[PDB]
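Participant: One structure is given below, represented as structure tokens, and several questions about it will come after.
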Amino acid sequence: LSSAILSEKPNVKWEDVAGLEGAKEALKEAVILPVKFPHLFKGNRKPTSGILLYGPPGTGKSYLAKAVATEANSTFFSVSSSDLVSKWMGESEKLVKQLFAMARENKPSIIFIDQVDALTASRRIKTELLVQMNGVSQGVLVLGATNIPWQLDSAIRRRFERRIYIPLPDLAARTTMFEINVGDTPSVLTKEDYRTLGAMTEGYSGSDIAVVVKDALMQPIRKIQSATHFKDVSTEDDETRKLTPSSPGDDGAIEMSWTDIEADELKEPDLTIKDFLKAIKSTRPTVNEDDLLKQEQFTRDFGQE
Ligand SMILES: Nc1ncnc2c1ncn2[C@@H]1O[C@H](COP(=O)(O)OP(=O)(O)O)[C@@H](O)[C@H]1O
């Protein structure tokens, strides 16, 4: 049990994952199939250990990998390549030998090395990986992720036979992400509305939409933080009272600072279309058609397979 190497029994199913209807498939057949039907792989037909997940930042690849882990009962074992070179460059060769050791002795397991491009002295940490990987049988497979395919070592890449591409969320994908992110939170938003925020957020990534909603969710909390007068909006059927901030002097006004209001009696105001627009506009897309063309090029070349 280390402090830098995450370990756990991931509980994320394909359905908890944005869209990626296809990368999911590829992963199913690349990882699930071989673990489920171990026999189909007799002499010379070896499953492929070492899967590379590459795509624009904010597409949440690690989530998807945990998803693989789950979908094929296996213990997850993450580790941020960034940190392995920054906040931990000292115990580098170690934690690596540790990460693999730990995983190797918890079969079935998935070793998730995020930001693999980060590993490029450091030429001393590239080998420990090679020594491990090109030495990992059928017990533990390595999933590596990167947002920068190109700036990836020519050697390490080669030890990543299969290579799925994780794209930015399409419309259906984004619309869901909004819905997922929001959740049970009281909103006035129709299903169609979400479809719209979906369209309004073209070019956005999972991470971006995340921020968008996380800020939109802060509207009502702000709406009562700056609330002066309230209103008793409870139907003759409600048990406890429902006091929700109201405008100036509406057909129900009544000056009161949220400070003086019962727990059971507070009624959070429903999310508004405006609420998301404000939040949408407040945020700009992280990627760009430039730092997104190299992806395609990569998916085109990606020779040393
Ligand atoms: N479908 C999704 N559901 C929840 N969060 C998501 C989803 N898609 C992307 N994310 C976001 O992705 C972020 C992680 O992106 P990340 O996995 O670090 O990219 P990478 O794998 O290349 O490092 C998380 O903080 C999460 O909020």
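Numbering of chain A is taken from Swiss-Prot, so the residues present carry the numbers 119-238, 248-263, 267-435, in order.
Even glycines carry a Cβ here, placed using N, Cα and C.
Okay, so Swiss-Prot annotates it like this:
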| type | residues | note |
| --- | --- | --- |
| BINDING | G173, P174, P175, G176, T177, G178, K179, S180 | ATP binding site |
| MUTAGEN | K179 to A | No ATP hydrolysis. Missorting of vacuolar proteins |
| MUTAGEN | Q216 to A | Abolishes oligomerization |
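Can you walk me through where each of these features ends up in the structure?
Facilitator: Within its own chain, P175 (ATP binding site) has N277, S335, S337, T416, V417 as residues 6 or more apart in sequence whose C-beta sits under 8 angstroms from its own.
In the shown protein chains, 25 other C-beta atoms lie within 10 A of the C-beta of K179 (mutagenesis position).
Residues near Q216 (mutagenesis position) in space but far in sequence (CB under 8 A, at least 6 apart, same chain), listed by position: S120, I123.
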Participant: If the criterion is a C-beta within less than 6 angstroms of any ligand 1 atom, which of the recorded positions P174, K179, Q216 pass it? List them in sequence order.
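Facilitator: Only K179 qualify.
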Participant: Give me the Cα-Cα distance between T238 and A248 in Å, rounded to a whole number; there are 9 residues missing between them in the deposited model.
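Facilitator: Distance across the unmodelled stretch, Cα to Cα, is 9 Å.
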Participant: Of all the binding-site residues here, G173, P174, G176, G178, which one's CB has the most other CB atoms within 10 A?
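Facilitator: Answer by Cβ density within 10 Å: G173.
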Participant: Could you give the Cα-Cα distance between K179 (mutagenesis position) and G173 (ATP binding site), in whole Å?
Facilitator: 8
Participant: If you count Cβ atoms within 10 Å of the Cβ of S180 (ATP binding site), leaving out that atom itself, what do you get?
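Facilitator: The answer is 17.
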